[PDB]
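*Asks:* Below is the structure I would like to discuss, written out as structure tokens.
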Amino acid sequence: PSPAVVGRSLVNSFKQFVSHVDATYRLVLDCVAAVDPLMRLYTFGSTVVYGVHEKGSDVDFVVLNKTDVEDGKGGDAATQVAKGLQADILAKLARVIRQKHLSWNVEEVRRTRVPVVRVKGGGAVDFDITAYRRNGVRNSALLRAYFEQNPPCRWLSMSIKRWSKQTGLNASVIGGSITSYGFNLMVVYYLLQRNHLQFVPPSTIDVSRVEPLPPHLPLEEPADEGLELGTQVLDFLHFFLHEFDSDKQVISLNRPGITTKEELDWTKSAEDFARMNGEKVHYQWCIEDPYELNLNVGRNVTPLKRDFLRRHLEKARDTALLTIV
Ligand SMILES: Nc1ncnc2c1ncn2[C@@H]1O[C@H](COP(=O)(O)OP(=O)(O)OP(=O)(O)O)[C@@H](O)[C@H]1O
Ligand SMILES: [Mg+2]
Ligand SMILES: [Mg+2]
């Protein structure tokens, strides 16, 4: 199918979408304050990246102390005491949330690299809360700043996120390998490679200068019937099938141009040595996190999952991202 054909199907799939977070922010701050009236609440993830809250997305929150915010560019400790501190505050908050909302499922999730409290309330009211960490707010502000440069590119990212959840590529599905955040990094990397975006050094993002709850950023339908959308989608798929060399290169926002696996030591010798979360890291599909030290966002992409990804990338061309029936 042509770009126009693809663009039409896609604009056609979001028509229901085009036809809010304040109060949830406040409900959560009611809980945070009950634990500690000096603790701040910051928002991040898709709500922040896009400036729009999608149906079927959660909200990401983090609790910060005043001194965490003032150290606006500090890194996050990856130590066992940092994690102990985060668990301790989150336990307390979790207990307050259950008190104040008897009907919510409040899960203290301990599977993970970062301690998290996952709350499902029923009114499709879904959110993750973490503590004492800037990196989530910084990476979302970074991505936001990129999409603020070229607002219509959010439709490419939004199209790629939905497709990834529908094909089982997205980590939110059983067998999935790459988070939504991972996909965003890929979209922006691609856009940078094609000059649809101007490079932003990750170090220039300062948490002491971000909004706890950033303003909404209007999203308008593609007015060209989606020609540019459809063109961007096919080019994105071509790029990641035929241009990006997954054997030699890293999807990275830390520098403009090419980052190699060799300069990071993201090699077969490193996999033998390299563990994370208590399991193997893979370096088959490499996505450098712009803030965390030595973190491959594609660490779960085994050779099999890398196979699955390529196949779905190939297949997405003919079906316009699963939109042609
Ligand atoms: N693979 C990963 N490695 C490290 N950090 C991650 C990873 N995936 C997500 N995160 C963190 O979680 C935050 C939110 O990520 P998430 O995958 O939920 O993306 P999202 O854009 O909020 O999309 P969704 O609509 O799926 O919620 C990110 O800012 C990032 O800090
Ligand atoms: Mg999210
Ligand atoms: Mg998530």
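Since chain A takes its numbers from Swiss-Prot, the residues it shows come out as 3-21, 28-333.
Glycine too: its Cβ is placed from the backbone N, Cα and C atoms.
From Swiss-Prot, here are the annotated features:
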MUTAGEN   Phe52 to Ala  Loss of catalytic activity. Moderate decrease in UTP binding
BINDING   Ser54, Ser65, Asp66, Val67, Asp68, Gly144, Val145, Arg146, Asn147, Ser148, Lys169, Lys173, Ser188, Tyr189  UTP binding site
BINDING   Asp66, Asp68  Mg(2+) binding site
BINDING   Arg121  RNA binding site
MUTAGEN   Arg141 to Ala  Does not affect UTP binding. 360-fold decrease in affinity for RNA
MUTAGEN   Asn147 to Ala  Severe decrease in UTP binding
MUTAGEN   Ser148 to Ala  Severe decrease in UTP binding without affecting RNA binding
MUTAGEN   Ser188 to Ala  Severe decrease in UTP binding without affecting RNA binding
DOMAIN    237-302  domain 'PAP-associated'
MUTAGEN   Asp297 to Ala or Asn  Severe decrease in UTP binding
MUTAGEN   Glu300 to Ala  Moderate decrease in UTP binding
MUTAGEN   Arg307 to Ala  50-fold decrease in affinity for RNA. Does not affect UTP binding
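What's the neighbourhood like for each of these?
*Replies:* In the three-state DSSP scheme, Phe52 (mutagenesis position) is classed as strand.
Neighbour list (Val145 (UTP binding site), Cβ cut-off 8 Å, at least 6 residues apart, same chain): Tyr50, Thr51, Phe52, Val56, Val70, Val215, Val218.
DSSP assigns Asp68 (UTP binding site) to a strand in the three-state reduction.
The secondary structure of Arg121 (RNA binding site), as reduced to three states from DSSP, is coil rather than helix or strand.
Cβ environment of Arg141 (mutagenesis position): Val70, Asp84, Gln94, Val122 lie under 8 Å away, each six or more residues apart in the same chain.
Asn147 (mutagenesis position) carries a helical DSSP state (H, G or I).
In the shown protein chains, 20 other C-beta atoms lie within 10 A of the C-beta of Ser188 (mutagenesis position).
In the three-state DSSP classification, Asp297 (mutagenesis position) falls within coil.
The Cβ of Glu300 (mutagenesis position) has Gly83, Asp84, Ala86, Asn143 as same-chain neighbours under 8 Å, each 6 or more residues away in sequence.
Secondary structure from DSSP puts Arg307 (mutagenesis position) in coil.
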*Asks:* Counting distance between Cα atoms, which of the recorded positions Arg121, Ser148, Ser188 is nearest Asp66 (UTP binding site)?
*Replies:* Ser188
*Asks:* Could you list, ordered by sequence, which of these recorded positions: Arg121, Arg141, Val145, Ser148, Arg307, have a Cβ under 6 Å from ligand 1?
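*Replies:* Only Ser148 meet the Cβ criterion.
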*Asks:* Taking the Cα of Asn147 (mutagenesis position) as the centre, which of the recorded positions listed as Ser54, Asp68, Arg121, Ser188, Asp297, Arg307 lie within 10 Å of it?
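*Replies:* Cα filter at 10 Å returns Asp297.
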*Asks:* Quick check for you: of the recorded positions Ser54, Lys169, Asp297, which have their Cα within 10 Å of the Cα of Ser188 (mutagenesis position)?
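*Replies:* Hits: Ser54, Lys169.
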*Asks:* Rounded to the nearest Å, what's the C-alpha distance separating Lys169 (UTP binding site) and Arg121 (RNA binding site)? Just drop the number here, would you?
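*Replies:* Answer for this pair: 23 Å between alpha carbons.
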*Asks:* Sorry to bug you, but what's the C-alpha spacing from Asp68 (UTP binding site) to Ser148 (mutagenesis position), rounded to the closest Å?
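*Replies:* Here the two Cα atoms lie 10 Å apart.
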